[PDB]
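These notes concern the structure reproduced below.
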Number of protein chains: 4
Amino acid sequence: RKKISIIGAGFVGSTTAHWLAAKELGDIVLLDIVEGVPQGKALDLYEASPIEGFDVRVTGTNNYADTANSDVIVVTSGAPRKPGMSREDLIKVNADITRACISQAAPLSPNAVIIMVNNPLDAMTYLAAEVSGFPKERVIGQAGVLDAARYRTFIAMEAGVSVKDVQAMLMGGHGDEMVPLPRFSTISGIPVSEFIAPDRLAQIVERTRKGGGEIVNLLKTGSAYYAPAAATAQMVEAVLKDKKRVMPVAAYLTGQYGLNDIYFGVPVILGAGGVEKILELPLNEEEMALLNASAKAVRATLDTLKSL
Amino acid sequence: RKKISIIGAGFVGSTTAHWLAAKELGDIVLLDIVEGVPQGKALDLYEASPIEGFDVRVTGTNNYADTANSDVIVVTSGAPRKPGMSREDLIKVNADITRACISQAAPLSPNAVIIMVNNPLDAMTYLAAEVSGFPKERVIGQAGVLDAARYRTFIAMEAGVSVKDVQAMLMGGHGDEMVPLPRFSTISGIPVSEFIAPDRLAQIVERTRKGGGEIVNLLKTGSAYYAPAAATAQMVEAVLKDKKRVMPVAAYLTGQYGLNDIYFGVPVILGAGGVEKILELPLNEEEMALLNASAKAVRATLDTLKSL
Amino acid sequence: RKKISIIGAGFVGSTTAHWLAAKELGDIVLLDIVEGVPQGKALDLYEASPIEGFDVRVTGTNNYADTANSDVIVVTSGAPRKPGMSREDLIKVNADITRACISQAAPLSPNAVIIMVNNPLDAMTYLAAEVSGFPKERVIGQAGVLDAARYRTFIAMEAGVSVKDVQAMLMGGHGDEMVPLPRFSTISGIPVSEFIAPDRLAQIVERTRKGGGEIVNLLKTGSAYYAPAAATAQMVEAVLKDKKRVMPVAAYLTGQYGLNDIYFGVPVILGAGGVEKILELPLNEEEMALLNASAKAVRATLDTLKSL
Amino acid sequence: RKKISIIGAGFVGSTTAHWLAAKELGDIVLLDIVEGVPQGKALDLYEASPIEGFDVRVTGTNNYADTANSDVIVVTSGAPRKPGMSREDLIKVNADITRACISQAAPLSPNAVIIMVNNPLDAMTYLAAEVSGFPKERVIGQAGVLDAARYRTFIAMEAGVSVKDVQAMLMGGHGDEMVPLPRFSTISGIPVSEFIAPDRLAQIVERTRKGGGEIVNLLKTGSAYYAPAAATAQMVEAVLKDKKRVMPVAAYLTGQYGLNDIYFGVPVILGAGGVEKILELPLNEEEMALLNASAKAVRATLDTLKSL
Ligand SMILES: NC(=O)c1ccc[n+]([C@@H]2O[C@H](COP(=O)([O-])OP(=O)(O)OC[C@H]3O[C@@H](n4cnc5c(N)ncnc54)[C@H](O)[C@@H]3O)[C@@H](O)[C@H]2O)c1
Ligand SMILES: NC(=O)c1ccc[n+]([C@@H]2O[C@H](COP(=O)([O-])OP(=O)(O)OC[C@H]3O[C@@H](n4cnc5c(N)ncnc54)[C@H](O)[C@@H]3O)[C@@H](O)[C@H]2O)c1
Ligand SMILES: NC(=O)c1ccc[n+]([C@@H]2O[C@H](COP(=O)([O-])OP(=O)(O)OC[C@H]3O[C@@H](n4cnc5c(N)ncnc54)[C@H](O)[C@@H]3O)[C@@H](O)[C@H]2O)c1
Ligand SMILES: NC(=O)c1ccc[n+]([C@@H]2O[C@H](COP(=O)([O-])OP(=O)(O)OC[C@H]3O[C@@H](n4cnc5c(N)ncnc54)[C@H](O)[C@@H]3O)[C@@H](O)[C@H]2O)c1
Ligand SMILES: O=C(O)/C=C\C(=O)O
Ligand SMILES: O=C(O)/C=C\C(=O)O
Ligand SMILES: O=C(O)/C=C\C(=O)O
Ligand SMILES: O=C(O)/C=C\C(=O)O
Ligand code: NA
């Protein structure tokens, strides 16, 4: 069976195990630095299997050795943000956590695809590839699938149609400078601009950019985890089942969109090989101005990162 | 529980019950004019429930009375075509079958949404609305969902990506004059033209138009049923769960696209009310020439129909 | 669409919405006293719908008015225990909370089936039937499914088989005096005794009874929720779909097993009418001794209740 | 991805691909002697993937070379019976067909688990083990699951409960002497006798044994396929996923139940190694009398076999 290790048994990590367990994709190992929490959640999720009717070996541990030879490593060990806080504000703390987790996990699963979740996403994914020394295409960050999910939900709501017939690409760093792409958004093949007037669409775009903060302000004591976990799980599945999914993820660029040496949200084809191909959309001038704005923001965090 | 009556327990009818049963959408009644066939298939499908683990009341009958008060009526009682035959070639035979089924079923389920499948699709759907006297929006034909499914499969194959991230609109009568719309086809929001060169895409378009014949030539003794049944079931589900799905179906037009008094494949929003809204895409000159060609073909069958 | 209100959007209530959403059973309303909490969780979960592909309306609220006309009401507003506590220890705080939630919701959804979860389960379920005045059959408590789930899990683990083939009846109050029934537990119709040695089976019976506490001692700051939520969800589904599932639930006894006027974990046929039948099993003396000892523990919580 | 080859693309084989596709277990190869048949059905089913949303490679072929390196081989090439025939009546024609299919496929997929379906089931499964020379554990016949499925269905129907709660062991040869075991059949762990009266239960035991013929007499031009396919699929899944399901399958006995050198319907733990364990149940005299009578009917088909 496939082996999936989730490093950090917090809200996102545990919910990822939940979405995953239901798909019967393989053994799931929940690791955490706090004793009892992963073991407890693992056992509890395990005990639900007879009810839901899924066969899954879910275990919790505080020992990295238990993650050895994993096919996929999900990193959700970073500290979350509190209201009135920015994802980059977490960089110093999460950089240490991320470095700690990667340096211990990577060596034990050299053939694993690492899916980073810790914020700030782009900078942490970059730090992961950097610490693991893994092939760039096997070190990616979850962000775009979530961002686009929010965006697609808002448009489905606004248009009054099933979220099943809604697709939308979105690029950039996982932050305020985020860049949803209305031109690359459709409903059963039809441009969304045909369904939503410019003013409403622009609001939707703004809501998408602040989507994470919106939830943080409501919860007060934590950040989102249902959508984020669902996104992470869709990526794990893409990899384990080599589905060749076309989705936005934080991938290492070497010139695409005119950007180099940076993890940035771009559309890719996800499969057993991890990032199998980085798509290069024909973005117009407006879109590119937005994209470049985001690029500059991410670059900023990298400069912060490199000085830590 | 919701009640779904499938008139005609042949290949498409039975496979529809199969796709449906697995979704637990309600009671399923399989009706046929031949004794034993529906009862046999009903019982056999019923006996699979303990294995698949779905609760469904599937019954077979030769008595229309058993279809009374159905929420949805699926009509798959028409005679299929043999190789080297055209769907319109079935018009005379299937017109009588269709008239017979509708006149007996409709009265028993006045509040039902009728989903026609019998070929020639557009002309038979028109005959159904005509015989049932039902509100035009509650009498629709399955065709576009199938045609587009074929089209989406070919592009997924060609592009090497999951069929999950592929959407494509397609219009016109369910025939050779069919009109897939590459401009209204995307992969995770991205135009397919970005993935498939014009020559290959044009082949895909041609294959889509002949997709049904392709399968007929292979099977020799019958026509497709897996995809067709899956399409019909997706529509039944859209209705029963009021999903507001954006999909192409044969709907009654009153001026849309410049067409009037005709059942034609157009994108609609499908829900509890049946055809809840007919979308009007901004089709360019080329697309419209194609659309008008298809319109003329359908009109021809209607003229044939009306003279029967 | 059906409507399900979940009073108390904490771990169990939110997780319950999660399992439920994936099932597309109908609209879900998450209510809580803390503002923002239910709104954020409902939005977060709603934003996962495009990723997972389900059409579900999940809303968060602080106003009982939003729960009006619900078909089912899940109550998960109770405070959870910490290590060292018994479920009975929560009776003072939760009797108040429970009375508050039921007095407000019940009047608004007169035809609903109320499913209690708050601990102590059997007492709280009695209280809810009392405060609501609803027919006893439409007021039930979730406990048996969860308890039997832990039991079935330990069995599958021990026998090295799939949980999908393990069935097991479990009776009594949701507490330490809980009565797992080895003689009424089978693997694909084969008595469990044929797979597990008595001594081992005994340890399993014991682990089952102490299952909740095992998790509490691991989590340390909360109690189980994945299995509990799954259990609650299955019950919600049984009612909404009128599945007529045979399962153990805290129901109102009027003489069965020689017990009167108490809510007790017994096997029932759960459907659209709530408890549609209470099964009276031919328990033997050893089993009846365990059952009576449990009914005694329950009656004791009820006397504490009436004392509040 | 895993690979599954289905030899014989008729009703059972095609339907088996259908159930399988929906499960996304891996690539499926439909093979047949008639050209076009497997190609059309595989394409048709493949074109349903966008509608249903599964990523499955389904190919049709007439060349055994395409079945190379399969993980599992389903054999459904046998001729089906017509009203008036017994399954044994097909032994001459199907022994030939079966030998032909196994001699060609087995050599190409040496590590595969072969699952026979062709009737007479027990004899054909023995033949396949013989012609293939594969370890007996990796050659099994599908029969028990289907037989017990019909039984569980009749029970649920009679008891007015959900098939999801009915378990039932069934042993012996896949013929009239089939042995459903009431004493080894439970509803949520509760003996079936507690729900159905002996006289009624007897009629059910009898209906089960004659289940196949009931359908044959209804269809008239073929035999059951939905349940058979579902049964076969569950077995394929058990192997591919290494679920360790406890179920009745025609396995090779070397003394169990005092039977040697025959393929017989017995309970086993089915996993990645095929039959990983044969369970020896404490049947009583009445049950052993039925079992022996069945083993006699089976030995008789084997003597007919060796006579071909
Ligand atoms: N990229 C996205 O789209 C996205 C979405 C949501 C959350 N996030 C981010 O993901 C992270 C996790 O969010 P959360 O809400 O689940 O947080 P959380 O606080 O609930 O969980 C983090 C878990 O990590 C564990 N942990 C800490 N150090 C560890 C170490 N060295 N090894 C192993 N485990 C360790 C903690 O003990 C804790 O259980 C945050 O940084 C958050 O900002 C990103
Ligand atoms: N619109 C599409 O996209 C689409 C796709 C596939 C097939 N079709 C069409 O659907 C029809 C059914 O195809 P099939 O392959 O399932 O055929 P089939 O021959 O397998 O089944 C038709 C069934 O109708 C029954 N029948 C005949 N007259 C009846 C009456 N008066 N009442 C009740 N039942 C009656 C038959 O006995 C038979 O079992 C054909 O007309 C075919 O061309 C349309
Ligand atoms: N098998 C069972 O029956 C079972 C299983 C698990 C938990 N439980 C019990 O269920 C309850 C919930 O457990 P939890 O872990 O989810 O707790 P929790 O603390 O996470 O959540 C309870 C939620 O109720 C809310 N709340 C409080 N008063 C309220 C009121 N008047 N109206 C609406 N909401 C209100 C809180 O603000 C909180 O969000 C506990 O009492 C626990 O012991 C029972
Ligand atoms: N419970 C069971 O074990 C069970 C259940 C149902 C059916 N069956 C048996 O399974 C067989 C299939 O039933 P069916 O209804 O699908 O029949 P069918 O006639 O529909 O299909 C059999 C297919 O095998 C093909 N075939 C013939 N010779 C072949 C060869 N040498 N190689 C490859 N393909 C070949 C045919 O052309 C045909 O498409 C029958 O023998 C039937 O009695 C067993
Ligand atoms: O905002 C957060 O911290 C987490 C959700 C997200 O990254 O979108
Ligand atoms: O071609 C046929 O007759 C049936 C399949 C379709 O209508 O596409
Ligand atoms: O142990 C607890 O408090 C909650 C879980 C349960 O009721 O089993
Ligand atoms: O009755 C038949 O021939 C096939 C179905 C079965 O084997 O039960
Ligand atoms: Na477009």
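Residues 2-309, in that order, are what chain D shows, numbered as in Swiss-Prot.
If you check the header, you will see the structure was determined by X-ray crystallography, 2.1 Å.
Backbone N, Cα and C define each Cβ position, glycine as well.
Residues or ranges marked as NAD(+) binding site by Swiss-Prot: D:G9, D:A10, D:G11, D:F12, D:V13, D:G14, D:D33, D:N95, D:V118, D:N119, D:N120. Neighbour density for D:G9 (NAD(+) binding site): within 10 A of its CB lie 26 other CB atoms from the protein chains shown.
Here Swiss-Prot flags D:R82, D:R88, D:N120, D:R151 as substrate binding site, drawing on similarity to another entry. D:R82 (substrate binding site) falls within neither a helix nor a strand when secondary structure is assigned with DSSP, and so counts as coil. If you draw a 10 Å sphere around the CB of D:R82 (substrate binding site), it holds 19 other CB atoms from the protein chains shown.
The annotation active site, proton acceptor is assigned in Swiss-Prot to D:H175 on the grounds of similarity to another entry. DSSP gives D:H175 (active site, proton acceptor) a coil state; it is part of no helix or strand. Long-range Cβ proximity for D:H175 (active site, proton acceptor), meaning a same-chain Cβ under 8 A and a gap of 6 or more residues, is found for D:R88, D:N120, D:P121, D:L122, D:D123, D:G142, D:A144, D:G145, D:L147, D:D148, D:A251, D:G266.
D:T187 to C appears in Swiss-Prot as a mutagenesis experiment; the accompanying note says: Forms an intersubunit disulfide bridge, which makes the enzyme more resistant to thermal denaturation. The mutation does not alter the quaternary structure of the enzyme. Secondary structure at D:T187 (mutagenesis position), as computed by DSSP, is strand.
The two recorded residues, D:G9 (NAD(+) binding site) and D:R82 (substrate binding site), have Cα atoms 15 Å apart. Chain B comes within the C-beta cut-off of under 8 angstroms for the following of the recorded positions D:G11, D:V13, D:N120, D:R151, D:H175, D:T187: D:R151. Taken residue by residue with DSSP, D:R151 (substrate binding site) is part of a helix. Annotated pair D:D33 (NAD(+) binding site) and D:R82 (substrate binding site), C-alpha to C-alpha distance, rounded: 19 Å. Most other Cβ atoms within 10 A: among the binding-site residues D:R88, D:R151, that distinction falls to D:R151. Sequence-distant contacts of D:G11 (NAD(+) binding site), defined as residues of its own chain at least six apart whose C-beta falls under 8 angstroms from its C-beta, comprise D:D33, D:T77, D:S78, D:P81. Spacing of D:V118 (NAD(+) binding site) relative to D:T187 (mutagenesis position) is 27 Å (Cα to Cα, whole number).
Taking 8 Å as the upper bound (exclusive) on CB-CB distance to chain C, the recorded positions D:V13, D:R88, D:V118, D:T187 give D:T187 in sequence order. Fewest other C-beta atoms within 10 angstroms, among the recorded positions D:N120, D:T187, are seen around D:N120.
Under the three-state DSSP scheme, D:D33 (NAD(+) binding site) falls in the coil class.
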